[PDB]
Amino acid sequence: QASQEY
Amino acid sequence: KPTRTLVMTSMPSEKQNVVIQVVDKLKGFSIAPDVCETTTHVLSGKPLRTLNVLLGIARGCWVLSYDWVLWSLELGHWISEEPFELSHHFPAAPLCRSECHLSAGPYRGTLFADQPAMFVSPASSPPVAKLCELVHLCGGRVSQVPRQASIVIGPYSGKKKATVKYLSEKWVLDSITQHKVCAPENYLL
């Protein structure tokens, strides 16, 4: 799973 | 035992394997799961504004393309970072890195040095402690309670006060990324 984009 | 860490962010697993292998061959870094006080280099697989990119800018790290690792492996040594900076996506990255490198003593940004104290909602996204860290590292002042602040960042269920700006977390992040204090009007809650 990916690190959240902000 | 290297005193600096490198962090991967938005990195597909097969690229992480390569970075890990390259660091095993060229040495010079430990790999850390997330940006911390020892971090000098942040490697992004896709130029997404992740928390690690943000923290990377706030600390004045190299925020680099994955290709830096590929070239370094080919030449058998860690090469100059400048050509691989992700400045198009994150204009503040090379700016904060330049200033960090000039610093005598621990580096601290000044982007927020003329802002009043800010209270960060405990319900914020990105999470409160990290968002406070970002505000502090970029030269801002962090309040522990809402009465202390003229600026309140994120979800807030207290009674609103007339001379306080209630802004989304994005105000902080867009400011950091551009190295401009963004206009509050566009970020009002």
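Following Swiss-Prot, chain A shows residues 138-143, kept in their order.
Looking at the header, which is where the method is noted, we find X-ray crystallography, 2.1 Å.
Each residue, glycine too, has its Cβ placed from N, Cα and C.
Database features, via Swiss-Prot:
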type: MUTAGEN; residues: A:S140 to A; note: Impaired phosphorylation without affecting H2AXK5ac acetylation
type: MUTAGEN; residues: A:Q141 to N; note: Reduced phosphorylation of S-140 in response to DNA damage
type: MUTAGEN; residues: A:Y143 to F; note: Displays a reduced apoptotic response. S-140 phosphorylation is reduced
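Taking the features listed in Swiss-Prot, we show where each one sits on the structure.
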residue	record	CB count, 10 Å
A:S140	mutagenesis position	16
A:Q141	mutagenesis position	11
A:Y143	mutagenesis position	18
